[PDB]
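A.B. asks: Dumping the structure here so I can ask a few things about it.
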Amino acid sequence: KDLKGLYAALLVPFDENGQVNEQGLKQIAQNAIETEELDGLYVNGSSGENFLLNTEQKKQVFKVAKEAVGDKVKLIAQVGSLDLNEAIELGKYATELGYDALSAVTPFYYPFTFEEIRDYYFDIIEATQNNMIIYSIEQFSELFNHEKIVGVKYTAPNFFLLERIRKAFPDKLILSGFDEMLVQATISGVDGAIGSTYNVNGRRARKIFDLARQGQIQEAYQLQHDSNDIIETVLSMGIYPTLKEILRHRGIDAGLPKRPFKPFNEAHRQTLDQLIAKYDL
Amino acid sequence: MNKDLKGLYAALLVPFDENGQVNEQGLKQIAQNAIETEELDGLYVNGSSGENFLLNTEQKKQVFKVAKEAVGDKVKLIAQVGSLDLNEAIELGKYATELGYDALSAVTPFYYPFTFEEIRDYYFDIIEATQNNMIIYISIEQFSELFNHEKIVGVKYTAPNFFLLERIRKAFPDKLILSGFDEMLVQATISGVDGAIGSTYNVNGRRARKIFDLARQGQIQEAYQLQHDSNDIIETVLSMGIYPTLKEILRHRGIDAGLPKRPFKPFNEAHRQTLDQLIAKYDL
Amino acid sequence: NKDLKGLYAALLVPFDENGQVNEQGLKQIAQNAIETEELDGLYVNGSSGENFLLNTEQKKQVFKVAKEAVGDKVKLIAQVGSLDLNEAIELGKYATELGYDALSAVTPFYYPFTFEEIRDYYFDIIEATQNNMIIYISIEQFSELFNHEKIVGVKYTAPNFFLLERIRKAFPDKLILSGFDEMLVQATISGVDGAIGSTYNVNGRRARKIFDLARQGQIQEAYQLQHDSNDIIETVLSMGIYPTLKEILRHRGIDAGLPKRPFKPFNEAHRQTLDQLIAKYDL
Amino acid sequence: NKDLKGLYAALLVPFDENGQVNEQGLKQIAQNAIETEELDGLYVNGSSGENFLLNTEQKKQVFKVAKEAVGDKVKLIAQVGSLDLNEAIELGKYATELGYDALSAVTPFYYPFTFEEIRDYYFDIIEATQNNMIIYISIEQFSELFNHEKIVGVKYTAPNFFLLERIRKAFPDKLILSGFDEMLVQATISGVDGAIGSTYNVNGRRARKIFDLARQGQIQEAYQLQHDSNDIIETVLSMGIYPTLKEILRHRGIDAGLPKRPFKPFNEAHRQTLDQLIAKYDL
Ligand SMILES: [Cl-]
Ligand SMILES: [Cl-]
Ligand SMILES: [Cl-]
Ligand SMILES: [Cl-]
């Protein structure tokens, strides 16, 4: 699979004890593809509350998400972990399930050197033999020299650096991670995008992407205005519980956020009701 | 009428002699280069790019006078008069206004942690004393309060944040927005800016105008290709010392581009070959 | 109940080439801290132990080995913080059952958690474990955390001596343990109750003198020992702090193993400079 | 040639409604610093003096008045830094001609100047004035700056006590004056030669006691005085430091005038809390 296109960053529903609700998760995954008409799912990224999960729950998410959608759906498995043994084990498990590529967040918390960051990606690639999507221009170059590093999920909203990476690496995949600047990413030549709000707003996101590349820039930007009202509202109410409340409105068992995230605050119910009416969410 | 000042502006560079005095003939050549050669809509005079904050009050007036004399009546003129000395800001604002500059602008008061009310009344005091239109440099609720002033016509927007820019464009459809980041002109353009102010348009304003025009005509691919070209230029000049290097490019065209004012140091000759290579490649 | 004041080694962990805990060396490292470095306690599974690189089973393994290594009088604090609250609760219960004197938990990180989220993360761990807790934010918020009788103190790592003085003043009944070895003398005169540090694994004798001399008002001599300690700290930082501390320990005949990847091993290009440091300061 | 050790008031300036210096109030403020606060010297035309808001003639005016207000024993440091280097040299010569013991200059700001540009700005002022200079940057770059015979020290304002300790150790013979009032006690035990502060205009007596007691090793008493000083500092920062400090002086019968716009005057809604602090601390 060419990995171009638009991906929902897959949300995960939990019960009160922080266990995955598998029925709700299957429904969320199918919502992304069938209702929001997206190209694929980005599984166990930050938007999935991945970093709050134990290893067996991560595996549980990968399997459920894979068995919920058809064979033509593009699937990217985020497997980064500060525990490299865990990253490799998740990488092998996702590869065996048939995920089209892995990705891995930059090793964090500790001040890792670039050399340490580089060999963390190279070690995961070596053990899994799958394609890898990563998260400075001389450094990018050394990462992207690797033929199995097919791309970057670019989340730093610096359009100068984006433009430099675009031109420097015309043949690698660039997927942007900032929903609220989709139209700017699009005219900057990204090959697609990954976003949490595409779970509820993937149809507008598609129009933004398509229309911007078709020269219809005013129309794409108007839809960005509309999408940015939604994104701003959802951010102000607590992004992941509120996205899942919007889904729950659709009859989906969207459950609860995993503690220490708190549930949607009902003080926001009226404003959320107004948003959902305004934009037909 | 808030949109009268739309368009593309050179942030006017200033040549100095060895004692940090304005070279007036070189300044006239720079102003004329921006309008006649680079084909820009106007000059932004005494901003950061003119080393404004290194100047005494007399030198600022001198630059305002010469820039204005150098251009025809149809060329748009914006006078940056911000200063931590509010008395000086008012003096320069009155002076620039009597000269016939079409608006004033003023950088956000800096150095000290000023409160928003102090920043607000800094602008309100300049406006009250000069009665000219004002362009500002802060949340959306804070923008709303500043833009409720009939004489605050718009903003020169330099924050690298396209979420806030979009929010501002949506919230203030009839205010002037001019972007100040040359390396993101194409993104600013599709985000609905009414124009741009740039130091690199002194040497690259023809590409800048094509980027602006092609992007608004939806020729997005061709606009973006010109942004790649411009960004090679911008990245190169930033790496050599922006103001001195821009002036060296101007010197190549036969302009009396002089020196930067200390404590900026002159163009370092170790960069000479890399610069000549850039000038040849992009025909600068 | 033990008094928790005093000086603690942040316990380092030796690994084999597969990132598995070396139980033999871990025991030697724990015993070095108490018996050679003369420290009051161990701070187990903190950042310095490469805790955030471990799986749950390995964290329990380290808790168990450290406890087994030390006498009944040794103070033991178990860092159980995790982005996975279920894991943090489970490690908290396990360490309490081992008999650890207090738990601590890093601030939930990575995500932009609200304060109420952070507060209730601490309160949740407490309800489940019933152990005393040490936290890692304005004075107004500290008040809300310290209001809890089971939040007994703070391991204070932010390099800001104005916030430190305010917290000391406002909360005279709470334990403050500073985590910046290179500013021990400044923390001591600011009234901290003790300190936790990774370099006390190799420089614990000098740290005790800094602490004691400074409280006794012999400030000039404490500050000279801070100069000497900071030569060591700067050097060790410039070489990769965790691998280098463990190299110094190896020199005393401890099986200090390897760091866990993605941390890289001690670069041998540093060996001569490290040999010199060990000679100069008799480490 | 005066030694420059000790405690300096960062001289506050009173203005009228048009932003002109109230010269009579300025003398009162200079004299209060030396005669009531019992301070060693005055730091003139720094940030606390609203210096960067002034025109050249006003800066000269402030230098002249402050000098004439104090006796021959008083140490005087003239801050002459400006983004206009021609103005800085002019001010440098003027202050030198009036007999200021040293010059100082803030780090060139606003633009992103290279270290080579910052270095040559200092070197240029020194070369035109021939006076001693205090600077405001890594250790290697400090080593290059301090290699100049006429760079005699540094007004150290970065709240970083690891770098302070490194500088103190690497430059045993240079003058280090700290600029953080709220951390005077930590600076003192770190071996600073003295301190410059705006709050010493109203609290120099406590400041001196903190400085002397800490150096005499009565660290518990010095720390308590810092608790009281930080109460004051935390309150006046919360109300707008410059205007509030001057309001405290007005209360002493001093003509404290107004701040220069765009600073706003003291807001009367803080009156109650201020009166209460002045009461508690006898200011
Ligand atoms: Cl994600
Ligand atoms: Cl400018
Ligand atoms: Cl630790
Ligand atoms: Cl000052």
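We number chain A the same way Swiss-Prot does; the residues here are 3-137, 148-293, in that order.
If you check the header, you will see the structure was determined by X-ray crystallography, 2.0 Å.
Here the Cβ of each residue, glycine as well, is placed from N, Cα and C on the backbone.
What Swiss-Prot records for A:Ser48, A:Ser49, A:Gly189, A:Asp191, A:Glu192, A:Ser208, A:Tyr252 is aceneuramate binding site. The active site, proton donor annotation in Swiss-Prot covers A:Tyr137. According to Swiss-Prot, the experimentally introduced change A:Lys165 to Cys is described as follows: 3125-fold decrease in catalytic activity, and 3-fold increase in substrate affinity. Annotation comment: Swiss-Prot describes A:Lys165 as active site, schiff-base intermediate with substrate, evidence class experimental evidence. In Swiss-Prot, a mutagenesis experiment is listed as A:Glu192 to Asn, annotated with the note Increases reaction with fluoropyruvate and the alternative substrate (2R,3S)-2,3-dihydroxy-4-oxo-N,N-dipropylbutanamide (DHOB).
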A.B. asks: In angstrom units, rounded to an integer, how far apart are the Cα atoms of A:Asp191 (aceneuramate binding site) and the residue listed as 'active site, proton donor'?
C.D. replies: 16
A.B. asks: Please give the aceneuramate site's span as the largest CA-CA distance among A:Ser48, A:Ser49, A:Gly189, A:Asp191, A:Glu192, A:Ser208, A:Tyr252, to the nearest whole angstrom.
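C.D. replies: It comes out at 17 Å between the most distant Cα atoms.
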A.B. asks: Between C-alpha atoms, which of these recorded positions comes nearest to A:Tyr252 (aceneuramate binding site): A:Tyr137, A:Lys165, A:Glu192?
C.D. replies: A:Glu192
A.B. asks: Under 6 Å from ligand 1 by C-beta, which of these recorded positions make it: A:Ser48, A:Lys165, A:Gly189, A:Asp191, A:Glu192, A:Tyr252? Sequence order, please.
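C.D. replies: The qualifying recorded positions are A:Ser48.
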A.B. asks: When you put A:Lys165 (mutagenesis position) at the centre and draw a 10 Å sphere around its Cα, which of the recorded positions A:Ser48, A:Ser49, A:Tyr137, A:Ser208 have their Cα inside it?
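C.D. replies: Neighbours among recorded positions, in sequence order: A:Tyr137.
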A.B. asks: Taking the center of the Cβ atoms of A:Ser48, A:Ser49, A:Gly189, A:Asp191, A:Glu192, A:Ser208, A:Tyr252 at the recorded aceneuramate site, which other residues in this chain have a Cβ no more than 8 Å from that point?
C.D. replies: A:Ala11, A:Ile206, A:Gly207, A:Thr209, A:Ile251
A.B. asks: Sorry to bug you, but what's the C-alpha spacing from A:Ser208 (aceneuramate binding site) to A:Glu192 (mutagenesis position), rounded to the closest Å?
C.D. replies: 11
A.B. asks: Neighbour count, 10 Å Cβ-Cβ cut-off, for A:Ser49 (aceneuramate binding site): what number do you get?
C.D. replies: 24
A.B. asks: I'd like to know which recorded positions lie near chain B: of A:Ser48, A:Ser49, A:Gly189, A:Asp191, A:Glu192, which have a CB under 8 A from one of its CB atoms?
C.D. replies: A:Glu192
A.B. asks: Just name the recorded positions among A:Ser48, A:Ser49, A:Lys165, A:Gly189, A:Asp191, A:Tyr252 whose Cβ comes within less than 8 Å of a chain C Cβ; none is a fine answer.
C.D. replies: A:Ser48
A.B. asks: Across all the protein chains here, work out how many other Cβ atoms are within 10 Å of the Cβ of A:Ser208 (aceneuramate binding site).
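C.D. replies: Total other Cβ atoms inside 10 Å, all chains included: 23.
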A.B. asks: Roughly how many Å lie between the Cα atoms of A:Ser49 (aceneuramate binding site) and A:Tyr137 (active site, proton donor), rounded to a whole value?
C.D. replies: 15
A.B. asks: I want to verify one value. Collapsing DSSP to three states, which class is A:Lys165 (mutagenesis position)?
C.D. replies: strand
A.B. asks: If you count other Cβ atoms within 10 Å of each one's Cβ, which of the recorded positions A:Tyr137, A:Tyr252 has the most?
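C.D. replies: Its Cβ has the most other Cβ atoms within 10 Å: A:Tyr252.
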